[PDB]
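Colleague: Handing you this structure, nothing more for now.
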Amino acid sequence: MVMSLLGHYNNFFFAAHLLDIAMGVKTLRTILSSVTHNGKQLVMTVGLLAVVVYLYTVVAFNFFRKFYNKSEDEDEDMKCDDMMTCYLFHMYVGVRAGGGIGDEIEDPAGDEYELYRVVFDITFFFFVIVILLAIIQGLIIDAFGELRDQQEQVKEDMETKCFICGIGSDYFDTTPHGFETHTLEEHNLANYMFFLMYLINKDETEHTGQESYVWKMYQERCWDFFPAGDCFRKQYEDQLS
Amino acid sequence: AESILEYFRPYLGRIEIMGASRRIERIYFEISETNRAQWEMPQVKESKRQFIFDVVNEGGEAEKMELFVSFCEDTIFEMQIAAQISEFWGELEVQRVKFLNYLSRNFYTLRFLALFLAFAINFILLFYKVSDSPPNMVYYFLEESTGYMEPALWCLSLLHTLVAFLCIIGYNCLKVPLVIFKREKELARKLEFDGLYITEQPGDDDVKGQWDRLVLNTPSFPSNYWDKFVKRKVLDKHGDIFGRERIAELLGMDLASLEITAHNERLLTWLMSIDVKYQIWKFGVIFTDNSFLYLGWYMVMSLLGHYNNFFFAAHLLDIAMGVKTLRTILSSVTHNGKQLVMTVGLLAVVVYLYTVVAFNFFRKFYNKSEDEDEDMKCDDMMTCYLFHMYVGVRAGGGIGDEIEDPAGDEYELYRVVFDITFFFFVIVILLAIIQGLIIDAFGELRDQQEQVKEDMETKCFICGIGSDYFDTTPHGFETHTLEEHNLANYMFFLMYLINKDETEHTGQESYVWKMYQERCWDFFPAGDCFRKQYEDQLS
Ligand SMILES: Nc1ncnc2c1ncn2[C@@H]1O[C@H](COP(=O)(O)OP(=O)(O)OP(=O)(O)O)[C@@H](O)[C@H]1O
Ligand SMILES: Nc1ncnc2c1ncn2[C@@H]1O[C@H](COP(=O)(O)OP(=O)(O)OP(=O)(O)O)[C@@H](O)[C@H]1O
Ligand SMILES: [Ca+2]
Ligand SMILES: [Ca+2]
């Protein structure tokens, strides 16, 4: 509401209300869940990117200072003199280069350190380009699998157990639609709610012998009246049906 | 009796063993307040948690109870090593141990402080400047209008090396006296119960098993182990089969005939009269610790910092060893190192196969030569190989984006085929494996936590019976694994036997005490739970 209020202070502030599609759309919010499922372990990864290039700056600040002379012609950049510029040259240009840092510096054809600089660059392309940005691209692929198997657990367990007595469906199905009739007539997750609406909306002097026993345990918050182990079929399976 | 049976619960231990009747029995005892208080501590709460990961994941089943009792003994020594450090001629020796106990008491504090100062020095070092003129070039430190910025560097440098040196002495008196006990105990078992140096011999490998040959004859072999009478026990076991005079010589034990008189007959001055063999043995054990070396190497760099340079920019890497979760991401990439080095090695062999081709057919193309004169980076074969590698794999669009145009009639088709394969093979394929060996590591390291989680919540971990049998009773598996078998009473029992009197054992405490001496683990339930036993008779 505040942004829609500052809109009367006519500006480009209504261009921030589009982000409600994240909170609005049903499925679009689910994709945003995966990326936000590993935020704690993804900030600490990009933080590992501002520490490796710092380790690669103090090296090129002492040996390769005569190379970063982005200086065009005339006069004479030298983006390496302070240490608050090469660090801002290996970061604004380094990780954004895509082909390592060796694609923005002088040619190593010179005899001095012709080998010490290639080793310095190739490692910079394998470590902080391939490896250290495949983790960021990899922490998302893992999130989808981490968020897809969750739906299977909340699906493969609702269709196997009674959710109230815990007995697996493999015992009920000794009768046609055994687990089908049990979890829809005996235990139903809706009758157990329609019962609480029944006690509270009744008269206290009208409870029966069983409606009052469960009413007392509900006051003391003792939950020892749910079946939790038996189903009245496992109880009388020996005597009769 | 409700007030009693309530005030005494955090002390009424329960264990469940079998033996001497071929049936499951039950035992009761007193845990005590002092032992109980030492069990819920962050230094111990984590050791148990990481231990279970080392059993249900990479451990066996027949040897599980063996390596469980061993850990249950490493903890007793740790509870003892910690319950003691808590709060000119002889007047100095009293303040030393009173100070070392303060050093090791708060060790993770010093270990964290050196991480803080490493961020201060590296914050300052972000100002240095180069100049070929005094304010052969000089490294003039630049300042933003503040003069005291450099004099603070001299202060924080020597301060950092201090705490980086006290962490060694703290580690030396706190976590070393346990890397020794783990090895002493391991050696006293391969002699008393095996013939590692009597019957058989080390297999000419595993120098760890060979370096211990020089500690047998030392005067004080079991310095930290409990049983200091291991020598007199090995003798009475192999003294007849092997040469009694020979065995009683390998273990030192001079005057074997006169080693009965000890039982028959009842300060900076001569400190130079101490053993040197055992001390060398202990030295060789500490120096091969992966944690002591990194902790020592971290001190050398902080020492060369006085040789003022950019060496404190290497202490930041302790965030790998410092942070809790950051070290876990580094585990995945290091989980496939053996099969990832051999993959990048496959990259230095394919481009070599692509060099000998362009060295015989496409030599007239690599003429990086600009204008004038006439590069020719292809003449030797120690340059095109260094042109297809420094530029080839780093190009991103194959090698065809740095060479002449194939518009010429000669080999207009033989070169495109040469390049397109170079873009599909050593760019897409051979660098999707490197990017793919990491994605697999996360899934390979995530399901591991599920196995150590879906098995702790399904089985008793002691009798192995699944929870599906216990849950025929409300909270069946919930009460069983918290009262009958508890993984803490079975430890609180060993503290109870060792800290008791031998003439006080009951009928059951003594039977389990004898099997513990012979290292026979046939008293754990392992199959029954006293409920499966009496389910027919009564409840
Ligand atoms: N009391 C219950 N005990 C065990 N399972 C239940 C119970 N009530 C519902 N279920 C589970 O839910 C499934 C059927 O209902 P479901 O949760 O699919 O919602 P629904 O009744 O189909 O209606 P909707 O899908 O519109 O929510 C069954 O597989 C069943 O296992
Ligand atoms: N003796 C035991 N036998 C089988 N399982 C056990 C035993 N002791 C603990 N557990 C397992 O551990 C779980 C509960 O303890 P857990 O390992 O989570 O540690 P905790 O007691 O919760 O304390 P913390 O989590 O602080 O270590 C239970 O699911 C149980 O299966
Ligand atoms: Ca009534
Ligand atoms: Ca007695």
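Chain A is numbered as in Swiss-Prot, which gives 4796-4871, 4873-5037 for the residues shown.
Determination method: electron microscopy, 3.8 Å.
Cβ from N, Cα, C; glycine included.
According to Swiss-Prot:
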- A:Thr4825 to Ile: Decreases threshold for channel activation by K(+), caffeine and 4-chloro-m-cresol. Decreases inhibition by Mg(2+) (MUTAGEN)
- A:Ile4897 to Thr: Loss of channel activation by halothane and caffeine due to Ca(2+) store depletion, probably due to constant Ca(2+) leakage through the mutant channel (MUTAGEN)
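For each listed feature, how buried is it and what is near it?
Modeller: Cβ environment of A:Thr4825 (mutagenesis position): A:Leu4943 lie under 8 Å away, each six or more residues apart in the same chain.
Cβ neighbour count for A:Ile4897 (mutagenesis position): 23 (other Cβ atoms within 10 Å of its Cβ, all protein chains included).
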Colleague: Once the DSSP letters are reduced so that anything not helix or strand counts as coil, what is A:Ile4897 (mutagenesis position)?
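Modeller: Coil, per DSSP.
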